[PDB]
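S.K.: I have a structure I would like to understand better, so I am pasting it below and will then ask my questions one at a time.
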Amino acid sequence: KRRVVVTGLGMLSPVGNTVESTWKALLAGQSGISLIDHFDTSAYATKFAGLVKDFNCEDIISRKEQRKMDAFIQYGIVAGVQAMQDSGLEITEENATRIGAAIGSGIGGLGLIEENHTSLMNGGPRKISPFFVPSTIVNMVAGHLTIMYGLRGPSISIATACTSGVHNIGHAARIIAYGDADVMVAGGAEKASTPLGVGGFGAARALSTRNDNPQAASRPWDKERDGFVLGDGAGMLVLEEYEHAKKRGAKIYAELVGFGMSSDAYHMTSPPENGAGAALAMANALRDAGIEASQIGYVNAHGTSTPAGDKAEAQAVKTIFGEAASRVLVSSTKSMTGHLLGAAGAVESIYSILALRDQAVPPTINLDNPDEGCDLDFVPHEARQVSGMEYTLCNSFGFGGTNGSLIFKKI
Amino acid sequence: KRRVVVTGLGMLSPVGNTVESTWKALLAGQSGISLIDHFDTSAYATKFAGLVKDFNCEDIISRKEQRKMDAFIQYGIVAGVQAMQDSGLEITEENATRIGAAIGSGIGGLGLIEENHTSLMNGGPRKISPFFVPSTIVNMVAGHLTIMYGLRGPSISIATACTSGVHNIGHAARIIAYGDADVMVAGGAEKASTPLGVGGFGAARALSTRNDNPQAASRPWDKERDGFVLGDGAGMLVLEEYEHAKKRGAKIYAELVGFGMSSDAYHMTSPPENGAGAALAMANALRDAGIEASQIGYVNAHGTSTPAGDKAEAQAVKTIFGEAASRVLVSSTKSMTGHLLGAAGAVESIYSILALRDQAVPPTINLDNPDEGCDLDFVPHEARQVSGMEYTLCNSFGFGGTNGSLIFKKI
Amino acid sequence: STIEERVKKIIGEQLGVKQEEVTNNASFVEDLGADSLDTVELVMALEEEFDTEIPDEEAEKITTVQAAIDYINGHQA
Amino acid sequence: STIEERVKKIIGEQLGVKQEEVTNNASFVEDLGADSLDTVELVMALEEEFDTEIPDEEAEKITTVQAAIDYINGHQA
């Protein structure tokens, strides 16, 4: 059985523009949520989001090429470049066909869809940019990265809304394990903090409207929660077959030992109740890794700060972990970054990997008063030092959609 | 090794609203391209496309639910329902967790993105529909089908532009072969014939502009070709583990024996030349199936009717098939349907499957004068009866993107 | 062409129910099968048909056919 | 503020080249590294800056800096 390890990390998040700076901010409980100021939010019920601060890609992407890329493509490229550099991999003509990418997004390029459609409405089809389509579709992060590094291996882009990150990483590992590749760059990127994004999720009544206190808005499992908070960024991992990684002396952060999927088969307008879909994804991940739930030390929850979804996820954890549910650590880093949608599962896989390296678990901030029946250890307020932790579980749950779970193992 | 067979087919295309009617029209060389009339094309350089005619989903999708779905979602659902009914599968509580979906799209819901953005520009964020996001994102075909049939298995949605169809089918088979599912509904859906679609691909100078003769516009490998022709529709297959299919007495159209992928690692603004990426995808598919190219009787080409891409694909076939290149049959059904983008690989997999059942190959119509060096058998004008054909190859090539190839085997 | 008739027509097409079922006492959720996003979409359709703006706090009180009738009633002249 | 200067400025920012490189005899494809879609985007930028419409058949003849200058020259007064 071909084993799959993680050899490179790259990240942009609302709390940092690198992996280590993001990780340090999260362990310190720092919120990345702030008031939007790049468009007029006067008519919007939600006026804040988790934004990438002081983003500077000029050394990686020329201004000419930036104009052909929606913001989410720029984030994904920069995070991917970070990951490739962190991996220290040398791409040659000999190995180029064995290296690919699995990089997705939930919404893609809303910003440039707006811009080109505005151009169309004001001036007709001759004002649409020739780069409109390649500047906006979700597979273009992989497209640009494969060209920049000369990658010729299998390349896919999974767009499964809020579980895109885990699905892309999980299927990058499947491709490697199957033998179609030896290395894969996998993750996701998102930039939905646009007039159509904020208005669209706000039209669905899904966003928190706590404009007076944006850093307290994202509060998973807290009684005062009122919807999720949008976040922008990107996470990328370099996955590698284990023997390939050891032969070249790669740094090895963790092993990816389990990947499970499921569907809810119910609309989200219907009650989530027990989280049976989330439990099935976790159960499949455990079976795939060949471990019991009691061996998981930390769960990076979905935890979006939505009333019904947070409670159903707590029931799913209770179902899987049983007697060990009181002991396992669970936390939602979305309390600090907001919901990165298709990139959420990607940056959260990174958090689950670094938790194994540093034996420390990031907190769920803003958890001032847990709901009745939200009696698990959610690591409120402050990060938790741990010891002997060998497995972590990273979850992305659709609660009215698809589900994905990844299990990482130390060394 | 878990073998994967095809047990159900569903399709909407410019030449028919069912599998059998589409297949009969294609074998007869019928063009589905016509002038657009659902929006004013006066300012558009391209005024025609392959449209789904007389589409009626009222018996499957209520008018209430249609309003929450872009056209491509409606097509995908109807094709998926056709496939599920054709498979005769009975979904129970016992097997629901073993049945999933892999359904994608290249562009998704451009129509309703336009409508909601127009509402935003004219009335502000309070005019955006609450269903805006779920009515437009690419994974919603799978979302609705999994809910309609109670499917709880693994569900993904691959959005890789023009190769989405083959990637979704190929990875549905991987999921089954890996053991994560016993049945998967897989395919793609597309409806890009909208002001943003026609204008966007027209802005990139990629579309034919032969408005005076739309049925002669799509002419792969013909000297007078001038770009591809947009098409709408959806194709769905029900994939099943072989022993599962035989135990329940399913009808078995074909076996999926090979799936290969690759990336070009060059921008499409750069010369395709030899089609090395397309050749690598075919070579990987052959290795995956464990067969030689000389055993392939028919290749359903990509063949988009673009000057450089058609020639590079012809070189890729020459590379893979070598001495047997003169004997193998190649044809592009896009000469009749236009380019269904993310659904292209899905409907073309169906054509490759039915070619094995009926031992007949659809033609490349409009191939009046082949290019110098486009000396393969492209089955011009008229369908070709064959005998003893046991394997077909279905290709989707990005020529500046990703590549995918599927190999189907008779019985 | 009658606001009561006009409101019932909008409710009927929004919720996909025959006019016979759109009674004055029907609630959208319990009687006419609406979900919470259907209710949002229905209020928006009422806003579009009668060229009025219904604030969020008032929209939440429009839960039955009669409430929608009474609201459009006392917001014209 | 000078159309020659204005045209060179647009070409320079569109193609990502310093003003020193935007010579009158430079061709967009062979000299300034443009691809065929870059050229389309460049002509559109020229249309937007000078509030003019350049037909397709004329746009195809604008292949060098001088051609762009000469076109915007003889389409004002």
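So for chain B, numbering is Swiss-Prot's, and the shown residues are 3-413, in order.
If you're wondering, the header gives X-ray crystallography, 2.0 Å.
Heads up, the Cβ atoms here are built off N, Cα and C, so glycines get one too.
Per Swiss-Prot, domain 'Ketosynthase family 3 (KS3)' is recorded for B:3-412, and the stated evidence type is sequence analysis. One mutagenesis experiment catalogued in Swiss-Prot, B:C164 to Q, is accompanied by this note: 50-fold increase in apparent binding of platensimycin. Look at Swiss-Prot and you will find B:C164, B:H304, B:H341 tagged as active site, for beta-ketoacyl synthase activity. Under the heading of mutagenesis, Swiss-Prot lists B:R207 to G and annotates it as follows: Impairs the binding of CoA. 10-fold increase in catalytic efficiency with dodecanoyl-CoA and malonyl-CoA.
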S.K.: Reported as an integer number of Å, what is the Cα distance between B:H304 (active site, for beta-ketoacyl synthase activity) and B:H341 (active site, for beta-ketoacyl synthase activity)?
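M.R.: Distance (Cα to Cα, whole Å): 9 Å.
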S.K.: From the Cα of B:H341 (active site, for beta-ketoacyl synthase activity) across to the Cα of B:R207 (mutagenesis position), what is the distance in angstrom?
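M.R.: If we compare the Cα positions of B:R207 (mutagenesis position) and B:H341 (active site, for beta-ketoacyl synthase activity), the gap is 15 Å.
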S.K.: Work out how many Å separate B:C164 (mutagenesis position) and B:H341 (active site, for beta-ketoacyl synthase activity) at their Cα atoms, rounded off.
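M.R.: About 9 Å separates the two Cα atoms.
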S.K.: Per DSSP, to which secondary structure element type does B:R207 (mutagenesis position) belong, with helix, strand and coil as the options?
M.R.: coil
S.K.: I'd like to know which recorded positions lie near chain A: of B:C164, B:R207, B:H304, B:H341, which have a CB under 8 A from one of its CB atoms?
M.R.: B:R207
S.K.: Given a separation of at least six residues and a C-beta threshold under 8 Å, show me what packs close to B:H341 (active site, for beta-ketoacyl synthase activity) in the same chain.
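M.R.: Non-local contacts for B:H341 (active site, for beta-ketoacyl synthase activity): B:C164, B:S220, B:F230, B:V231, B:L232, B:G233, B:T306.
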S.K.: Hey, what's the Cβ neighbour count for B:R207 (mutagenesis position) at 10 Å?
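M.R.: The Cβ of B:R207 (mutagenesis position) has 16 Cβ neighbours within 10 Å.
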S.K.: Would you list the recorded positions among B:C164, B:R207, B:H304, B:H341 that come within less than 8 Å, Cβ to Cβ, of chain D, in the order they occur in the sequence, writing 'none' if nothing qualifies?
M.R.: B:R207
S.K.: Which of the three DSSP-derived classes (helix, strand, coil) applies to B:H304 (active site, for beta-ketoacyl synthase activity)?
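M.R.: In the DSSP reduction, B:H304 (active site, for beta-ketoacyl synthase activity) maps to coil.
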S.K.: Have a look around B:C164 (mutagenesis position) and count the other CB atoms within 10 A of its CB, chains all included.
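M.R.: Result for B:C164 (mutagenesis position): 26 neighbouring Cβ atoms inside 10 Å.
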S.K.: Once the chains shown are all counted, how many other Cβ atoms turn up within 10 Å of the Cβ of B:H304 (active site, for beta-ketoacyl synthase activity)?
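M.R.: Around the Cβ of B:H304 (active site, for beta-ketoacyl synthase activity), 33 other Cβ atoms lie within 10 Å.
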S.K.: So, in DSSP terms, is B:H341 (active site, for beta-ketoacyl synthase activity) helix, strand, or coil?
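M.R.: SS state of B:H341 (active site, for beta-ketoacyl synthase activity) = strand.
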